[PDB]
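A.B. asks: Just passing along the structure, written as structure tokens.
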Amino acid sequence: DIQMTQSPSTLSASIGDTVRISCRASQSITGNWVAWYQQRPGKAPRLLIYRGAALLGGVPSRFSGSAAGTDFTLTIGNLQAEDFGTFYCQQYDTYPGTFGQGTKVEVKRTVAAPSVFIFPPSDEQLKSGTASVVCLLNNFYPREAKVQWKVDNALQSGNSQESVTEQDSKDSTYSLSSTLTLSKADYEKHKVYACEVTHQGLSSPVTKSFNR
Amino acid sequence: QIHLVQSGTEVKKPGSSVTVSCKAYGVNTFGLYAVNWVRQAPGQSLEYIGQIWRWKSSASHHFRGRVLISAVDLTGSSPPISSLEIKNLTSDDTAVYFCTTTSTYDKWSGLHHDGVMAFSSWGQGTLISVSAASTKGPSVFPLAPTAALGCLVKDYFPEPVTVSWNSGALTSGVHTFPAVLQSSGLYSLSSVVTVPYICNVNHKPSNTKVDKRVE
Amino acid sequence: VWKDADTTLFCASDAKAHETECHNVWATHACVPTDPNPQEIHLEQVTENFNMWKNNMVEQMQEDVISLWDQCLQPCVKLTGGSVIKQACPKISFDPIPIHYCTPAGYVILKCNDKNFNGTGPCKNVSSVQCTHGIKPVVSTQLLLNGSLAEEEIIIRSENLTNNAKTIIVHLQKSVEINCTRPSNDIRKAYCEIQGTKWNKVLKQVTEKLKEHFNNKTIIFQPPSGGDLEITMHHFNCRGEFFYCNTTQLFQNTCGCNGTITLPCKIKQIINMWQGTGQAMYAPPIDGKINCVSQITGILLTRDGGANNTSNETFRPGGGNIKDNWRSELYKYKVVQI
Amino acid sequence: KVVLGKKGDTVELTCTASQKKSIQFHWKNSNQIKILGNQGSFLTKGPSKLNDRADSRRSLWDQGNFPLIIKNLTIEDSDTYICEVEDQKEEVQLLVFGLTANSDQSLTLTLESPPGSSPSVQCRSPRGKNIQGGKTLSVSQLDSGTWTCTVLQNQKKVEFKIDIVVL
Ligand SMILES: *[C@@H]1O[C@H](CO)[C@@H](O[C@@H]2O[C@H](CO)[C@@H](O[C@@H]3O[C@H](CO[C@H]4O[C@H](CO[C@H]5O[C@H](CO)[C@@H](O)[C@H](O)[C@@H]5O[C@H]5O[C@H](CO)[C@@H](O)[C@H](O)[C@@H]5O)[C@@H](O)[C@H](O[C@H]5O[C@H](CO)[C@@H](O)[C@H](O)[C@@H]5O)[C@@H]4O)[C@@H](O)[C@H](O[C@H]4O[C@H](CO)[C@@H](O)[C@H](O)[C@@H]4O[C@H]4O[C@H](CO)[C@@H](O)[C@H](O)[C@@H]4O[C@H]4O[C@H](CO)[C@@H](O)[C@H](O)[C@@H]4O)[C@@H]3O)[C@H](O)[C@H]2NC(C)=O)[C@H](O)[C@H]1NC(C)=O
Ligand SMILES: *[C@@H]1O[C@H](CO)[C@@H](O[C@@H]2O[C@H](CO)[C@@H](O[C@@H]3O[C@H](CO[C@H]4O[C@H](CO)[C@@H](O)[C@H](O)[C@@H]4O)[C@@H](O)[C@H](O[C@H]4O[C@H](CO)[C@@H](O)[C@H](O)[C@@H]4O)[C@@H]3O)[C@H](O)[C@H]2NC(C)=O)[C@H](O)[C@H]1NC(C)=O
Ligand SMILES: *[C@@H]1O[C@H](CO)[C@@H](O[C@@H]2O[C@H](CO)[C@@H](O[C@@H]3O[C@H](CO)[C@@H](O)[C@H](O[C@H]4O[C@H](CO)[C@@H](O)[C@H](O)[C@@H]4O)[C@@H]3O)[C@H](O)[C@H]2NC(C)=O)[C@H](O)[C@H]1NC(C)=O
Ligand SMILES: *[C@@H]1O[C@H](CO)[C@@H](O[C@@H]2O[C@H](CO)[C@@H](O[C@@H]3O[C@H](CO[C@H]4O[C@H](CO)[C@@H](O)[C@H](O)[C@@H]4O)[C@@H](O)[C@H](O)[C@@H]3O)[C@H](O)[C@H]2NC(C)=O)[C@H](O)[C@H]1NC(C)=O
Ligand SMILES: *[C@@H]1O[C@H](CO)[C@@H](O[C@@H]2O[C@H](CO)[C@@H](O)[C@H](O)[C@H]2NC(C)=O)[C@H](O)[C@H]1NC(C)=O
Ligand SMILES: *[C@@H]1O[C@H](CO)[C@@H](O[C@@H]2O[C@H](CO)[C@@H](O)[C@H](O)[C@H]2NC(C)=O)[C@H](O)[C@H]1NC(C)=O
Ligand SMILES: *[C@@H]1O[C@H](CO)[C@@H](O)[C@H](O)[C@H]1NC(C)=O
Ligand SMILES: *[C@@H]1O[C@H](CO)[C@@H](O)[C@H](O)[C@H]1NC(C)=O
Ligand SMILES: *[C@@H]1O[C@H](CO)[C@@H](O)[C@H](O)[C@H]1NC(C)=O
């Protein structure tokens, strides 16, 4: 059972750039039976290259292949809007077909610090029997950011879930939510709730917080 | 040309069985077109389920006995049809399933390799949600305060929900985040708008048209 | 070792140089002698795909038969659109001979030997030959005459069974003899005799086969809803004369049917050309008995496809596309480049 | 693509193949019932209600054009017609109207229209008196001659004319 691992997990590229996306198999594939797909968000994946380097009919010539033993790579010249998305490599050398982790080719942009907003639980939710504290990071680059929920200056694990928007068509930025889900009781049993976000664009750890 | 049209969304409970079907319009015969089933869990990559080729059914060892892949050829009333059946459904089968097809006529085409191939034509995909949760409406709460303000859509099922602001009047600065599967098998999301106001939530499966103010 | 490829073929027959029959004449000038020691090599462990609807062989045969009918059956008065062309119209002896289609060097023909091969899909029994079998260039409509018989089952072949507009070839296993005659001493009046027993029997067997291709629906047979006489009637050339038989009786679910069926045939001088958009007039029919006894080896059908209800299905005869006639003989062949 | 036609008239629908040659084509209705196609160089007509009153110009088949002519239109002929030519699946919406007065006091012009229509009828009287309405136009006096009446559907106008009498 062959494993395909891609590199990198994600890369930032500009329009016109040449993107190199590699992929490696747990064993050698002599037949060069590897394919490259692209996937638009919410849409089915399109087949771009087959048998290592063979470019499928209807697909732009800017897509190129390279195949050598265990290491394969997709080369995309003169990159363009439609090219941005997630690319996958697949092996069909032996049963069964196996896919790679995927690679998110995303628009590079000037690094932008995040905008932090903290939201206490609404009163009607509190009366519903649950409390959800919501820390929000507005538009920022890169997506890569870490956010912790310190309650009474004490770290908290579990009971937390964050979510991310797709890159804005115009801002080419991301917006991220983080929600701490507690009971009403546990919310009354603690005094201060804090959201600490750490980002390369922040240059300083930010703690937006409240007490109630 | 070819257009693989798949069945509608299936929301089934654990342990049950689901059968989906792929209508391979534009396909002359599955004798020249192999059909491969590939699923994709939400936020995950693609995993090959199984296939039918030369009218011989097969599945990845990952799905032995749990999966049934069948297909009938072109008739006077309908195109070639393929079908995937899955028994003992779990929460780890909550993936979007794809019916894909590929021509195997040219034996020396790079597409295929003795039953193992790439996937040329892709269907629309069909989502199967496996959860013990019974369909439920969302509780909607206002998250009130350059400034940020948003509505919390919580504990709804199944997906999806459509959230608006000022009934579509406000479109800039708004970020409606994708639903998160809470630890309670229910879904929840939020929509935040940046302003220096109402939420419009529509969960069609629950018939709930909740519109709630914020301030 | 090989790939599918479109090259130019060459004919091969056993035509005799002294023969006056035009097919023989054309063949002696356009084609070579047959192989006296034809050899066929069975490709063991080889599975090859076939698509009888995309076979360039057919197209090339079409071109030969057109040229042959052009040299051999020149009309007295040819009317294409508005142009009127007068040329000699001598009565000739006209009995189709078998034509083998062969591949040049570097190429070879793959022959599917599967017993009930519908023409499209993989062939688990592939063979290799230098030429095809002897195919008579019989030009007909509604009924395929003097063709090859299916070994074991009635076979149903269509480019697209869903598309009602796509013709349905019916390959029979048992031939149904049709004895068409213009009596000696309306010179333009004739008839085709068919043993009602055999036809009814065969016709039931093809209903069953249609059922298995069309959802066990009820199979109804009808005369053609309309169009040219060449299409609405069983059209075929006998001794140079263009026959038109009325096949209304043959295509209806009436089965005292053990009777003999007598089809009303007419010999026409003025016809629509199948070769292309054009109309042709030939001289009045020859004197004396004119008898062609042919073997009905296939049927050309066309499903209505109302697509409104599953209560029933209706089939009518047609088949103006003569490439479907060659297709019905060439389905088991493909040309590949070594 | 939508076209209209008077009841009892002749309409010609366009089908143009990409190639300048005769390829198998076929005209079907919305219910997928064959109307008019070709086999080789021969013409064939489907079991449709227009088996007569349907023809084509074989002349243009070589040029790659396969017209569907429907002469002497009826109201029932109103339907969507499809020209399949191998890759092309062109579609066209045909609508047919027939305007009839109550007889050969008051007058009423009943516009015989197909279902799922949005009739828009305006009639210009002698002395240019204009009247608008739906499938029915009415008048209560008598002014009596070659009245002319246009119908509007999908931004396409079709002109009718009717003659009347007096006492
Ligand atoms: C031109 O000529 C050509 C040839 O001359 C001609 O080709 C022929 O095409 C037809 C199709 O039209 C072919 O017939 C079809 O064959 C299909 C496949 O059949 C094989 O595979 C199945 C399933 O295989 C799994 O199960 C068995 C256990 O018995 C295992 O042992 C197998 O290994 C396999 O399991 C593997 O795969 C699993 C997942 O896939 C894995 O989990 C597992 O680990 C393994 O990897 C077998 O059951 C079949 O065997 C049976 O028949 C043989 C005899 O041939 C017996 O020996 C054997 O004992 C079995 O009884 C076989 O091996 C069939 O799927 C297909 O059947 C459909 O059509 C018929 C009607 O004709 C229906 O009655 C039937 O129900 C099937 O319809 C289903 O699918 C349609 C469309 O999807 C649905 O609309 C319909 O509702 C129906 O679904 C129902 O059943 C589903 C369960 O099956 C269920 O999920 C649904 O919910 C629903 O209830 C059909 O028979 C034929 O073989 C070709 N001929 C040749 C010679 O190859 C071509 O058509 C011609 N073209 C034209 C235009 O004329
Ligand atoms: C044998 O004969 C049959 C005749 O039916 C052919 O079957 C048709 O095959 C074609 C294949 O393209 C089909 O045409 C496509 O239909 C699509 C939708 O089909 C159904 O679904 C919708 C609702 O979703 C219905 O409204 C509709 O009436 C149909 O019932 C269209 O969506 C397709 O257009 C889309 O596809 C292409 C991408 O391929 C896009 O570029 C277009 O923008 C558009 O999105 C297309 O029209 C047709 O539906 C089939 N059957 C019908 C009408 O009965 C077979 O093709 C033929 N066999 C072969 C080998 O061709
Ligand atoms: C379908 O196949 C059948 C046969 O299976 C075929 O019927 C055959 O017709 C031919 C020609 O009509 C017959 O052969 C002729 O028999 C007549 C008898 O009247 C002879 O006169 C003919 O020879 C004369 O002409 C020759 C010149 O070509 C001279 O050399 C010769 O001296 C004679 O003057 C000729 O032998 C044949 O017998 C029948 N076959 C059978 C079994 O009845 C039918 O025409 C085919 N139909 C189609 C559409 O292909
Ligand atoms: C081949 O010969 C056939 C007859 O052997 C021809 O069929 C005839 O075609 C004409 C065309 O006008 C039809 O005439 C019409 O008949 C109908 C009545 O049809 C219904 O009732 C009769 C009983 O009389 C019944 O037999 C039918 O099945 C129908 O149920 C009239 O309503 C019309 O006004 C008109 O007179 C003949 O009916 C039809 N004969 C038969 C037996 O169907 C055929 O046209 C010839 N083919 C060619 C190309 O010339
Ligand atoms: C083919 O059909 C013709 C036409 O029916 C048959 O001709 C008959 O031949 C016999 C002598 O053999 C005559 O007595 C008859 O008068 C002929 N009948 C007619 C109508 O011409 C001929 O027998 C048939 N051949 C067969 C069935 O093999
Ligand atoms: C158009 O076809 C209609 C068919 O209705 C013809 O109408 C018939 O015509 C005769 C008189 O010619 C009447 O006696 C019938 O009662 C009519 N039958 C029906 C069903 O209306 C009409 O003559 C044809 N008109 C043209 C211009 O061809
Ligand atoms: C269904 O799957 C589970 C594996 O988690 C297994 O324990 C169970 O036995 C399966 N059902 C049956 C009937 O075997
Ligand atoms: C396979 O082909 C050979 C000739 O190539 C023939 O003798 C044999 O009968 C065929 N077998 C079947 C099942 O058609
Ligand atoms: C219908 O056809 C199926 C298989 O095609 C067969 O099992 C069944 O017995 C048939 N039923 C009838 C009434 O012909």
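Here chain D follows Swiss-Prot, giving residues 27-130, 137-174, 178-202 in order.
When the header is checked for method, it gives X-ray crystallography, 3.0 Å.
Cβ from N, Cα, C; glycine included.
Found this in Swiss-Prot, in case it helps:
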| type | residues | note |
| --- | --- | --- |
| MUTAGEN | D:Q65 to Y | Increases the affinity for MHCII; when associated with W-70; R-85 and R-88 |
| MUTAGEN | D:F68 to I | Abrogates the interaction with MHCII and T cell activation |
| MUTAGEN | D:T70 to W | Increases the affinity for MHCII; when associated with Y-65; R-85 and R-88 |
| MUTAGEN | D:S85 to R | Increases the affinity for MHCII; when associated with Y-65; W-70 and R-88 |
| MUTAGEN | D:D88 to R | Increases the affinity for MHCII; when associated with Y-65; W-70 and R-85 |
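Mind running through what each feature is packed against?
C.D. replies: In the shown protein chains, 26 other C-beta atoms lie within 10 A of the C-beta of D:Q65 (mutagenesis position). DSSP gives D:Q65 (mutagenesis position) a strand state.
Cβ neighbour count for D:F68 (mutagenesis position) (all protein chains, 10 Å cutoff from its Cβ): 25.
Secondary structure from DSSP puts D:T70 (mutagenesis position) in a beta strand.
Following the DSSP three-state reduction, the secondary structure of D:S85 (mutagenesis position) is helix. Around the Cβ of D:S85 (mutagenesis position), 13 further Cβ atoms fall within 10 Å across all displayed protein chains.
For D:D88 (mutagenesis position), the same-chain residues lying six or more positions away in sequence with a CB closer than 8 A to its CB are D:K46, D:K47, D:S48.
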A.B. asks: List the residues of the same chain that sit at least 6 positions away from D:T70 (mutagenesis position) in sequence and have their Cβ under 8 Å from its Cβ, in sequence order, or write 'none'.
C.D. replies: D:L62, D:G63, D:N64
A.B. asks: Taking D:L174 and D:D178 as the modelled residues on either side of 3 missing ones, report their Cα-Cα distance in Å, whole number only.
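C.D. replies: Spanning 3 unmodelled residues, the Cα-Cα distance equals 5 Å.
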